[PDB]
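*Asks:* Encoded as structure tokens, here's the structure I'll be asking about.
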Amino acid sequence: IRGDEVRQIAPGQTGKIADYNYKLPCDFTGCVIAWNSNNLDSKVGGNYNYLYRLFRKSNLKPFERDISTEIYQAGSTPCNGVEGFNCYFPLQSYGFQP
Amino acid sequence: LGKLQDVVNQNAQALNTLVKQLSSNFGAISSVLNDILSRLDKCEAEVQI
Amino acid sequence: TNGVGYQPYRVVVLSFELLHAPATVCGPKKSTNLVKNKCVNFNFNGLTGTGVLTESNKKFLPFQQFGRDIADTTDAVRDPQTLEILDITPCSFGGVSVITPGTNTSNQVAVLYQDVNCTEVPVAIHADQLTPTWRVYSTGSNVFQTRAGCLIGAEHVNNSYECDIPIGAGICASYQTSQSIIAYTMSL
Amino acid sequence: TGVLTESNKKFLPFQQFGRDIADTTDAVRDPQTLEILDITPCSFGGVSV
Amino acid sequence: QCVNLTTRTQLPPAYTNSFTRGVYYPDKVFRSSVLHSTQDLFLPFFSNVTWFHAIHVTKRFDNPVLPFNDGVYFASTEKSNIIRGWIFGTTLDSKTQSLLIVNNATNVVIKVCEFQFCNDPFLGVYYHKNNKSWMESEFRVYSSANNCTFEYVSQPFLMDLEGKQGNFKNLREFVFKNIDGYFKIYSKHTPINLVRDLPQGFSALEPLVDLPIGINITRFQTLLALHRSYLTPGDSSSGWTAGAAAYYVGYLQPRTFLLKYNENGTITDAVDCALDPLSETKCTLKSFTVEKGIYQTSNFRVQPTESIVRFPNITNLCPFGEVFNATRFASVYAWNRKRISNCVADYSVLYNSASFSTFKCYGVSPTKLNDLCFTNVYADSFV
Ligand SMILES: C=CC1=C(C)/C(=C/c2[nH]c(/C=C3N=C(/C=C4\NC(=O)C(C)=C4C=C)C(C)=C\3CCC(=O)O)c(CCC(=O)O)c2C)NC1=O
Ligand SMILES: *[C@@H]1O[C@H](CO)[C@@H](O[C@@H]2O[C@H](CO)[C@@H](O)[C@H](O)[C@H]2NC(C)=O)[C@H](O)[C@H]1NC(C)=O
Ligand SMILES: CCCCC/C=C\C/C=C/CCCCCCCC(=O)O
Ligand SMILES: *[C@@H]1O[C@H](CO)[C@@H](O)[C@H](O)[C@H]1NC(C)=O
Ligand SMILES: *[C@@H]1O[C@H](CO)[C@@H](O)[C@H](O)[C@H]1NC(C)=O
Ligand SMILES: *[C@@H]1O[C@H](CO)[C@@H](O)[C@H](O)[C@H]1NC(C)=O
Ligand SMILES: *[C@@H]1O[C@H](CO)[C@@H](O)[C@H](O)[C@H]1NC(C)=O
Ligand SMILES: *[C@@H]1O[C@H](CO)[C@@H](O)[C@H](O)[C@H]1NC(C)=O
Ligand SMILES: *[C@@H]1O[C@H](CO)[C@@H](O)[C@H](O)[C@H]1NC(C)=O
Ligand SMILES: *[C@@H]1O[C@H](CO)[C@@H](O)[C@H](O)[C@H]1NC(C)=O
Ligand SMILES: *[C@@H]1O[C@H](CO)[C@@H](O)[C@H](O)[C@H]1NC(C)=O
Ligand SMILES: *[C@@H]1O[C@H](CO)[C@@H](O)[C@H](O)[C@H]1NC(C)=O
Ligand SMILES: *[C@@H]1O[C@H](CO)[C@@H](O)[C@H](O)[C@H]1NC(C)=O
């Protein structure tokens, strides 16, 4: 993830990561380790291999995974699985410059 | 008949005091289950409850 | 170009209070039509809960939304959409007593619903939401009204005997010999 | 802390500990030598002076 | 490639009564001679469990897409091992990950995988002509498998996949549930000699697996193994005889139970609290025997079934772009303060662009900010 979102890896948090990508329980025995990975996952011109889900219908359950790439209908009209106005691709790319 | 009336009054007063005692927080953030369960998830609400 | 500790940080502090006064800043939820007189989970302006909603009369000054009783539990709430006062009651009540001959004899039982008329037992007990096995003990032919309450599952007998299982208000129940539970006024 | 003794208990393969009415652990499966050991307090009440 | 069955004689769904079934160990702890109380997802006693069966001569082979509701009790009576797998998922369309448990007569395989499932999948069995035995040359479950994040191909084995005629000999009971991304399966196999609906007896379903699939499950279906021999006419869509097996599906609900652990550590009896007044008294008194008398009993009988939300109808999105996307902030000594009212604090708009180094909330759990209304909102802004 990015640094600013490391705080979201904890029980009872909210945000992109703690709602749409990775959720932790509060009956959670275990522990969390995070370390800066610059000059290992960031390259010149931007590293776009790492993605994160930006739009979802509802929040995730704890330890639930969602790899679906279906188009997110933000507005009223169904856009029928093609990108367009008021429909977005739910996965966005981190831009990790060094 | 002060004795019998005293008995009845004692019982009624005890029950009313028991009802009144539900307003005490006992260290929790509130004395109402609904407020605790709405402000906090079970994560933090378990200890208060 | 200075260190991260010296870099500028923009800060906003959002101060508010909850569940104590009328609210205009709401979350991104969608309301639902009102279902009254049913054990239901409700959420009024973020105050969640479960119970039975009914209509009543209360004079709420414009700066008041909730009302609290002696026990401090919220009892009256102003509905934000349709401006009216609704009273919350628990969707159950104490006063259910189970009469039985002891196991190793039979599994039949009787139920005494205390201080309820036999006409209004189902609404009081919310038998619509109860299991099928609880509904047979809610209404039938063995329904008997007493000064204590309504007794179900035992046939009323005009005869009088000694007290085997005391019930109340001069009523005692026993296990006759097909085999069934009887309820009768005691013999002094 | 306590006193370990040997005993007889049928532990299914997914069970390691055993708990009594008071919820304190009373039987433990020794990981190295597969056997059940009972833990008792190393003292007892009943001493009068 | 996959073939859709065309010959069907369908009846309305059948029901039966599940009595004192579906009890499982709730923990991996040994307790002996103890009356232990618990609350969890359990199958209520004396429940209307749905009945399905495959028998021939009326050419039913029923296997619909049933719904999954926070836990399921499955129980199959069989002798020839017809009922031989399950498919779980949310849409079963390859747009979402789906779970597949299949015993293909040599291995039991568990896959969490984006499957383009058939419409009426069947695992197949075939009485071979080149040799007088049973073995299957058809595996008709899915058409594609991509982005495939789990695998439990087991050790090889061999099983009596033959078609036996007579009386049932195996009752296999399973409890599935999905909690915190963990698929818990409890299992029990017992020999029974009955050709009826659910037998008389108490089971003690042991924990089988706790798989980490981490998916959303709302529907399933069963994978039945087609019989096929040289005594049936027609093509694959007609030339198949049904099996001779039956299954039953329940639906777990949150219930409080009493359980009795015997001297050897096994569950032998239980009480469904909130079933009938007598069980309610056994449950309140914490015993399996009640002597003659009258007992005051607590309130477990009624449980909630629906939820209501009643919020003000306000449509004006809240000024997030004026406090966060402000051209200029205030100096900390003259810190700005802004009243906020008549809002819908969706705050998902900030996800697109704004990233916050610190976001700490006091007096409120962050998860509950979507389920609340705030009275006197002030934004104090500075640098
Ligand atoms: C489908 C998933 C599947 C599961 C979960 C499974 C579990 C399972 N099956 C077993 C035996 C066995 N399992 C089967 C067959 C089955 N058992 C079933 O759950 C099903 C659906 C069938 C086929 C219809 C048989 C025939 C035995 C041996 C019975 C015996 O030898 O008496 C055992 C005990 C193994 C041992 O004691 O060494 C386990 C744990 N086997 C499977 O194939
Ligand atoms: C798991 O899958 C189900 C089915 O897709 C989701 O429930 C549906 O969500 C949509 C909105 O996204 C609603 O229109 C449907 O009415 C819902 N159906 C039911 C029965 O609730 C569910 O949201 C998914 N669970 C999670 C955590 O994402
Ligand atoms: C215009 C301000 C409205 C104020 C509403 C007040 C309280 C309800 C919303 C609370 C959270 C504020 C947004 C913080 C988003 C953090 C998500 C993240 O990036 O991790
Ligand atoms: C919206 O709110 C108003 C008053 O606040 C109320 O009269 C009305 O019933 C609500 N619902 C709709 C659809 O307007
Ligand atoms: C309910 O019972 C009370 C006293 O028994 C009686 O006054 C009242 O009329 C009854 N109401 C009905 C509808 O029967
Ligand atoms: C459900 O079970 C009850 C008995 O507990 C029975 O009265 C009822 O008819 C059953 N309903 C269905 C649809 O099976
Ligand atoms: C008891 O007496 C009343 C009238 O005195 C009568 O109506 C009633 O039928 C009697 N009970 C039975 C079971 O017959
Ligand atoms: C090591 O473990 C095995 C079984 O786990 C046990 O039999 C053995 O006694 C232990 N000690 C040594 C030295 O191997
Ligand atoms: C089965 O037949 C084809 C595939 O062979 C499929 O497109 C169709 O949807 C299926 N028929 C029905 C009634 O579902
Ligand atoms: C099906 O059975 C065959 C037997 O050779 C085995 O190779 C295979 O692993 C089984 N299917 C899967 C998906 O493993
Ligand atoms: C999911 O499958 C599609 C099919 O091409 C592929 O493009 C995509 O990269 C896969 N995503 C993951 C996380 O495997
Ligand atoms: C407990 O296990 C032993 C040996 O397996 C057996 O003799 C005994 O019968 C079992 N206890 C009961 C009540 O059956
Ligand atoms: C805030 O500013 C950024 C950059 O101009 C823009 O991408 C984003 O849409 C804005 N978000 C809001 C809520 O105004």
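By the numbers in Swiss-Prot, the shown part of chain A spans 402-499.
This entry, so its header tells us, was determined using electron microscopy, 3.2 Å.
The backbone N, Cα and C atoms fix where each Cβ goes, and this holds for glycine too.
Got these off Swiss-Prot a minute ago, pasting:
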{"type": "VARIANT", "residues": "A:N440 to K", "note": "In strain: Omicron/BA.1, Omicron/BA.2, Omicron/BA.2.12.1, Omicron/BA.2.75, Omicron/BA.4, Omicron/BA.5, Omicron/BQ.1.1, Omicron/XBB.1.5, Omicron/EG.5.1"}
{"type": "VARIANT", "residues": "A:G446 to S", "note": "In strain: Omicron/BA.1, Omicron/BA.2.75, Omicron/XBB.1.5, Omicron/EG.5.1"}
{"type": "VARIANT", "residues": "A:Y453 to F", "note": "In strain: B.1.1.298"}
{"type": "VARIANT", "residues": "A:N460 to K", "note": "In strain: Omicron/BA.2.75, Omicron/BQ.1.1, Omicron/XBB.1.5, Omicron/EG.5.1"}
{"type": "VARIANT", "residues": "A:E484 to K", "note": "In strain: Beta/B.1.351, Eta/B.1.525, Theta/P.3, Iota/B.1.526, B.1.1.318, Gamma/P.1, Zeta/P.2 and Mu/B.1.621; May enhance affinity to human ACE2 receptor"}
{"type": "VARIANT", "residues": "A:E484 to A", "note": "In strain: Omicron/BA.1, Omicron/BA.2, Omicron/BA.2.12.1, Omicron/BA.2.75, Omicron/BA.4, Omicron/BA.5, Omicron/BQ.1.1, Omicron/XBB.1.5, Omicron/EG.5.1"}
{"type": "VARIANT", "residues": "A:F486 to V", "note": "In strain: Omicron/BA.4, Omicron/BA.5, Omicron/BQ.1.1"}
{"type": "VARIANT", "residues": "A:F486 to P", "note": "In strain: Omicron/XBB.1.5, Omicron/EG.5.1"}
{"type": "VARIANT", "residues": "A:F490 to S", "note": "In strain: Lambda/C.37, Omicron/BQ.1.1, Omicron/XBB.1.5, Omicron/EG.5.1"}
{"type": "VARIANT", "residues": "A:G496 to S", "note": "In strain: Omicron/BA.1"}
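Can you tell me where each of these features sits in the structure?
*Replies:* Remark: A:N440 (variant position) has A:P499 as non-local neighbours, by Cβ distance under 8 Å and separation of at least 6 in sequence.
Under DSSP, A:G446 (variant position) is assigned to coil, being neither helix nor strand in the three-state scheme.
For A:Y453 (variant position), other Cβ atoms within 10 Å of its Cβ number 18.
Spatially close to A:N460 (variant position) yet at least six residues away along the chain are A:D420, A:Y421, A:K424, judged by Cβ distances under 8 angstroms.
Under DSSP, A:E484 (variant position) is assigned to coil, being neither helix nor strand in the three-state scheme.
Cβ environment of A:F486 (variant position): no same-chain residue six or more positions apart lies under 8 Å away.
A:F490 (variant position) carries neither a helix nor a strand DSSP state and counts as coil. The Cβ of A:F490 (variant position) lies under 8 Å from the Cβ of A:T470, A:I472, A:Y473, A:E484, each of which sits 6+ residues away along the same chain.
Within 10 Å of the C-beta atom of A:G496 (variant position) sit 12 other C-beta atoms, taking all shown protein chains into account.
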*Asks:* Taking only same-chain residues 6+ apart in sequence, whose CB is under 8 Å from that of A:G446 (variant position), what do you get?
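*Replies:* Looking at Cβ-Cβ distances below 8 Å from A:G446 (variant position), excluding near sequence neighbours, one finds A:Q498.
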*Asks:* Measure the Cβ-based neighbour count of A:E484 (variant position), defined as the other Cβ atoms within 10 Å of its Cβ.
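*Replies:* Counting Cβ neighbours of A:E484 (variant position) within 10 Å gives 10.
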*Asks:* In terms of DSSP three-state secondary structure, what is the assignment for A:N440 (variant position)?
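*Replies:* Coil, per DSSP.
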*Asks:* In whole Å, how far is A:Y453 (variant position) from A:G496 (variant position) when you measure between their Cα atoms?
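*Replies:* One finds 11 Å between the Cα atoms of these residues.
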